[PDB]
Amino acid sequence: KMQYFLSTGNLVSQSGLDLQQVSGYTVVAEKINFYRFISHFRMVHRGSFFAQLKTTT
Amino acid sequence: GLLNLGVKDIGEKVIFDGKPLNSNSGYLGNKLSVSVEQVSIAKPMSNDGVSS
Amino acid sequence: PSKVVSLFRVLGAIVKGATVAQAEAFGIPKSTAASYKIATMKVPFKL
Amino acid sequence: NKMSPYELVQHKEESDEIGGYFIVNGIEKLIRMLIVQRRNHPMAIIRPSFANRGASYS
DNA sequence: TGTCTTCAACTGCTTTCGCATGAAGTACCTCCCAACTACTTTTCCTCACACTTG
DNA sequence: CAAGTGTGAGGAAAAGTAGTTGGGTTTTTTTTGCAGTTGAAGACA
RNA sequence: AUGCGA
């Protein structure tokens, strides 16, 4: 089950982990460039749900 | 580690066979407390066919 | 194999591992009997 | 976790492999870090959702 | 009896265009499969007891 | 003191086969904008 | 969809 969830990133549970979304949690390490590989581990996201927002504040 | 606290936080999940007995009819009984005390994770291993 | 199995089941035969008698008659190792599929038909017709 | 570069090379790896990611079905995936409310500390917010609860809500 | 006025619940939308890169629902049972040891199997081999003698 | 017929079982082994188990998918039967709109309560003539 | 070229 953790391979599946970790293979899709659709973490779903009966409490919802108190999180606003059920996708997007997982990313391909995408080693096309060592710069990209290290860049992956210092990237942090505000989350998909705020990506959905129309505003810019 | 955090995970052993998590399983300490899940506590118990109890189920009764309506535990008949023939207070044992309005207090009944026979409790079954299921929980998880420890959780261990082992480093990746591969053994051939199946066992031994 | 799936086609042969399916087609035999369409005819209503029972296909399963060989019995002691079947293994003996066909000359196959008893250990391979369960892997030796046989199609049979009986009295009470299939539903 | 504790292999020196020398052993790490002896295991056919990038002599400096940082790691931290997961091999799932052979495809390298990492779990993206997320920005969430600072825990345990009351954050005073005005939100129209609060009115969206119903009448008499501020 | 008839007409007017407000509010809230519901509908429907908010770049284009292409790559990607597909993955993934599924529980109850299972027969099959792989296993370890013990037990059993087919053909073959070789000797043995008894009776009778003098 | 002795030689000579008749003759049943004990024994061996590789491979198979037994018993018990386990594994095993396969299988199969969180509002966050918009503008509008309907229905609504209440009032009125 | 995730990410991305413009």
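By Swiss-Prot numbering, chain C shows 357-403, in order.
Including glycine, each Cβ sits where the backbone N, Cα and C put it.
As recorded in Swiss-Prot:
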- C:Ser358 to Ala: Loss of DNA binding; when associated with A-356 (MUTAGEN)
- C:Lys359 to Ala: Loss of DNA binding (MUTAGEN)
- C:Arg365 to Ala: Loss of DNA binding (MUTAGEN)
- C:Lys393 to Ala: Loss of DNA binding (MUTAGEN)
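The CA atom of C:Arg365 (mutagenesis position) is located 12 Å away from the CA atom of C:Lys393 (mutagenesis position). Taking only the Cα positions, the spacing between C:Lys359 (mutagenesis position) and C:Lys393 (mutagenesis position) is 14 angstrom. Counting only residues at least six positions away in the same chain, no Cβ atom sits under 8 Å from the Cβ of C:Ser358 (mutagenesis position).
Of all the Cβ atoms in the protein chains shown, 13 others lie within 10 Å of the Cβ of C:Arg365 (mutagenesis position). The Cβ neighbour count for C:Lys393 (mutagenesis position), using a 10 Å radius over every protein chain in view, is 14. Mapped onto three states, the DSSP output places C:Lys393 (mutagenesis position) in strand.
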